[PDB]
Amino acid sequence: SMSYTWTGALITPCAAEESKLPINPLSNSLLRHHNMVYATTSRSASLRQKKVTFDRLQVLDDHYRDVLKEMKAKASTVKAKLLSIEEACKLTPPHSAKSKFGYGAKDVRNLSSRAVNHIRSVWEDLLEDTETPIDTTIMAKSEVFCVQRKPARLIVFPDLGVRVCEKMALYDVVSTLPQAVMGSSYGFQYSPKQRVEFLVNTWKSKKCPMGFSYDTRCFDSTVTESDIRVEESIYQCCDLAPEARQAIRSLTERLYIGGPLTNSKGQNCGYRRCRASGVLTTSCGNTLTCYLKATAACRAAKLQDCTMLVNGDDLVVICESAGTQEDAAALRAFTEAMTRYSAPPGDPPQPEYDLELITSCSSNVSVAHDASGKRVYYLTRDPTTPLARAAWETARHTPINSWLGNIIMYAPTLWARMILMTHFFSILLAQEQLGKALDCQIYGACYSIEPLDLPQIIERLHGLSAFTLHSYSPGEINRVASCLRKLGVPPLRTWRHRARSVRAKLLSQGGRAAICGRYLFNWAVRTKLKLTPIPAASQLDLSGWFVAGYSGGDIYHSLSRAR
């Protein structure tokens, strides 16, 4: 069936859309080539629509059925809880899209009578009606990139009341089931230092390793109605409350497998028969689907001793080499199997024999040295998109601060330390906002984080070595320096000067600012301050941070205030 059908009504914006980086002194201090930075808008939606619309022709085989049964046997160990309306309301981000039924996210969080009554009505309707398709809105996503243009991605999501119901039925399932089923291959269970450790140990565990990333083209569009029912069959192996079982059954047929698309103006836009990006099961469902197809495809291809790492549609496989020619042929066979399963490739995969040459979640393992000169592995990435987005976030207030998520996840990197920490600490210190909580996203869930708490967060996620790395690889330094020239970002020497300046000011303030000056900017001086474990680090409650993925799932993981 066709992934989408369209009526001809346009994908419309709900307000004016900005596509150009503003010319602003603060952003210009970071990046001078403002014309290279753009944001996608609804104006390119038609180009995306063409790319994502195609027929799927899936063929399943014994390897696929075998792997599915293995996955279901592990899912059969799970007991999932139904969340109460209160619990589910507390997981709603404060800025989540309002309902068309007369209330918004703040009303949901406050347990307002109108919100709760409506949510209860939507729940009862899921229990009673197993068929009526649930409406969804389709919008063009606004994302920032550097030129060399990408057309906007399309997001599809149901009303706020439905989203709260999805949490009640499935939040515990999508939080617990993926690890139970996929074990160590489930990527979202790892903090950054744990992900590096898994990749390095997996690589070194092979006698003669070979690895590869597999890029599926337009993954969400490749997901079939069969795939979404197979995913449901895995969820149904959990012990579930009867109302949760019915809600899952109803949501599967009424929302997850497909449904009508309405634009921002209320016009009937088309019909979807593939994965919606903006529902609670997207991350878990995609991960399970990718894992199932790939695990089966590895068997078809006769790849030996595979170990996969999967996060949504992002897949990396590390196996035992059978020799160069044998590996090349096996990878072609793997791709052929994936294609039969409706997961055709974007870039054809290539075998790699160096761990550093593999890219997963757009990141690669690199090496630096700590204060003692000992090797430390850490994950880095090309900093182009992070810097372009940081520039946009400097000129405009945005709902998610990618820069803060990037400092958290990429803290050990040369570019996050020299450029992102320096730039934002400088501006926030001047504005007396070092302690103002900002929203950021980690594995798709939203968190409200005060930049002054960064040192202890970094220590937990990466280790104290994140504050001492030096002697970065020549390859990594070259990629950063090349990026800076391309984007017109000032050279590293300028960043060192700015860092010494903000470091002095932070130290002068005492308190949490001084801990930031000491730990975050020790790299900027020769006269190192002593770094010890931060007392606050051991008390940090990071429960919930690296448990599961929730991208598109409308999840907020910070604490709800008492009423």
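Here chain A follows Swiss-Prot for its numbers: 2420-2567, 2573-2987, in order, are the residues you see.
Each residue, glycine too, has its Cβ placed from N, Cα and C.
What Swiss-Prot lists as Mg(2+) 2 binding site is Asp2639, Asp2737, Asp2738. Per Swiss-Prot, the feature domain 'RdRp catalytic' maps to 2633-2751. Quoted from Swiss-Prot, the note on natural variant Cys2785 to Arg is: In strain: Isolate pCV-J4L2S. According to Swiss-Prot, the naturally occurring change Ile2824 to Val is described as follows: In strain: Isolate pCV-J4L2S.
Least packed by the Cβ count within 10 Å, out of the binding-site residues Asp2639, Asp2737, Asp2738, is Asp2639. Under DSSP, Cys2785 (variant position) is assigned to coil, being neither helix nor strand in the three-state scheme.
Listed in chain order, the residues near the Mg(2+) 2 site other than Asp2639, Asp2737, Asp2738 are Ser2637, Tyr2638, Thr2640, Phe2643, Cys2714, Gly2736, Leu2739, each with its Cβ within 8 Å of the site Cβ centroid. DSSP assignment over the domain 'RdRp catalytic' (2633-2751) gives 54 helix, 32 strand, 33 coil. Using CA atoms as reference points, the binding-site residues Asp2639, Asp2737, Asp2738 were checked against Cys2785 (variant position), and the closest is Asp2738. Across the 5-residue gap left unmodelled in the deposited entry, the distance from the Cα of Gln2567 to the Cα of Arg2573 comes to 7 Å. Cα of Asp2639 (Mg(2+) 2 binding site) to Cα of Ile2824 (variant position): a span of 26 Å. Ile2824 (variant position) sits 22 Å from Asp2738 (Mg(2+) 2 binding site), counting Cα to Cα. Secondary structure at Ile2824 (variant position), as computed by DSSP, is coil.
Around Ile2824 (variant position), taking its Cβ as the centre, 16 other Cβ atoms fall within 10 Å, counting all chains. Within 10 Å of the Cβ of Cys2785 (variant position) there are 16 other Cβ atoms, across all protein chains.
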